[PDB]
Amino acid sequence: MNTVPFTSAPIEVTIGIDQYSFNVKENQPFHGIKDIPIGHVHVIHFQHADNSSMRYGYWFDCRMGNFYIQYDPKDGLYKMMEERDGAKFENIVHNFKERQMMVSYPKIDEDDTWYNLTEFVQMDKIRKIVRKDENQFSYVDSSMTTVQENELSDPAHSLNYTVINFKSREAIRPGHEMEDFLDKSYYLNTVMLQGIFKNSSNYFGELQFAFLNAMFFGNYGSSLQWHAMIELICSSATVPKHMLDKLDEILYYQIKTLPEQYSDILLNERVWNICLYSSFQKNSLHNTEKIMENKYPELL
Amino acid sequence: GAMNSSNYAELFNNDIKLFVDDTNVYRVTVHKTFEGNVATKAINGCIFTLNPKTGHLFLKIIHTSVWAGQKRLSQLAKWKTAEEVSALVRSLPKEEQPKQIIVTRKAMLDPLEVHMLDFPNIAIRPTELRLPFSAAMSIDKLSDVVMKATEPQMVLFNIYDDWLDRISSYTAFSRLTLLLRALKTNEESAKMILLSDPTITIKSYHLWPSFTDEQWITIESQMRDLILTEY
Ligand SMILES: CNC(=O)CNc1ccccc1C(=O)NC
């Protein structure tokens, strides 16, 4: 079980750790988060009390280094840093644990939610979507735009999601215009799966990362990417049975975790109604359709 | 964006553009079977592709053989339309290709856009106008060449005859749309108006009678009245 210590908490802030969150008051004696489960990526986001509008945060994996948070009064935010001196880190953590100034990652034993939301998400793929190679962790905020958004303006601060565009030469084979536009299987299975992602695990990992970014940071471009990747599968007549079964599980847990009142600005009516009721896969997502109908019947 | 009442003179500027109407591409008669069920029988159709500035009409005749063995024909018809329009553009020299294609029905937008991906600088536009191009099969010579066709065929016409020798494109298009709106609202009446006087003839190389300027004003005047009466 790993730890992310905090140097201090100089400004009042709501701190999230994966799907959990807690309020820290200005100059409260908060020195970080302990008992973080090993084996999964994690995210630590922040929402300033004096700026409700913005959330910014860090994706990380404690197997890749010792990380801490330190407020920077010049740039005005909590920054993740790496401590390279392992003995200095162990000593800091042990002292803070001894004085009981850390919150415990509050995982219920029966609870598989975080695993189910991050099953295919890997730090190394996050770092190719969020390019900042001098750090082992990745910063994301509510305002970062995606590469495809920029095409339609700072490239260093972009989310480099895989570009999906249903009316593009990549998507449409010359001479199969109607066939490829109404049945996207060749774009899914050959162009994206075999060509770009290599396997369905990487596809699902980017889909899951996009959702998490979309829900946790309220990032609009990430929400576009999540829906696009769902729609590409649902609009394909020919999808491996294992992918459909896994997709149903993936979406089930995303819909289960979504805040009920943050759903109207996040869920795209057209995509969901197409996917659940018109698409080739209208009959293949039983768990997702049942939770959608019981939790958001209005959208449908 | 959409073509409408407000940006109407754009049709007659010097940027090449084409209207595409797909209404008459897939045409059927509906009949009873011996068992008392209903079936359709396709008849030849056409794509109506028109330069509104010059009057040039590219009438691609759609022979019923193109539907043989195919399903979801109304959907296929829109993609066939977009395939044929794309092939037409590719056959034209670069300096003759359109800068815009305006589709008369919104359901043609995605099929045409996908077929024209090779032509990113050709704008595909809808319209808010309720244009009467479906009535083109009420023009006798056009209906005649479509029904007689035994194979796919492209036939070229000027739907303005020689009018542009005497009137502007704007006026020509207005006359065309008026005649077609009339033929659509009451084909029998409209046609009576046009041929009532036997001394006015249709030249072999024309679609409409050889009215003088004064006779066109009379003609245009009953047609606007035929339209008011039907409404
Ligand atoms: C995913 N939709 C959302 O509204 C996420 N929610 C936030 C995201 C960024 C900043 C603030 C909030 C918030 O507390 N309420 C909206």
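If you go along the chain as it appears here, the first residue is 1 and each next one adds 1.
Looking at the header, which is where the method is noted, we find X-ray crystallography, 1.5 Å.
A Cβ is built for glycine as well, from the same backbone N, Cα and C atoms used for every other residue.
A sphere of 10 angstroms centred on the C-beta of B:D21 (mutagenesis position) encloses 22 other C-beta atoms. Look at B:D21 (mutagenesis position): DSSP puts it in a strand. Under mutagenesis, Swiss-Prot gives B:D21 to N (Swiss-Prot position 1853) with this note: Reduced growth at 30 degrees Celsius. Strongly reduced growth at 16 degrees Celsius.
Neighbour density for B:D22 (mutagenesis position): within 10 A of its CB lie 28 other CB atoms from the protein chains shown. Among the mutagenesis entries in Swiss-Prot is B:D22 to N (Swiss-Prot position 1854), noted as: Reduced growth at 30 degrees Celsius. Strongly reduced growth at 16 degrees Celsius.
Looking at Swiss-Prot, the entry for mutagenesis of B:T23 to A (Swiss-Prot position 1855) says: Reduced growth at 30 degrees Celsius. Strongly reduced growth at 16 degrees Celsius. There are 20 other CB atoms within 10 A of the CB of B:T23 (mutagenesis position), with all protein chains counted.
According to Swiss-Prot, the mutagenesis experiment B:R105 to K (Swiss-Prot position 1937) carries the annotation: Severely impaired growth. Reduced growth at 30 degrees Celsius. Strongly reduced growth at 16 degrees Celsius. Under the three-state DSSP scheme, B:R105 (mutagenesis position) falls in the coil class.
Summarising the environment of B:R105 (mutagenesis position), the number of other Cβ atoms within 10 Å of its Cβ, over all protein chains shown, is 17.
Separation of the C-alpha atoms of B:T23 (mutagenesis position) and B:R105 (mutagenesis position): 8 Å, rounded to the nearest whole number. Distance between Cα atoms for B:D22 (mutagenesis position) and B:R105 (mutagenesis position): 8 Å, as a whole number.
Spacing of B:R105 (mutagenesis position) relative to B:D21 (mutagenesis position) is 7 Å (Cα to Cα, whole number).
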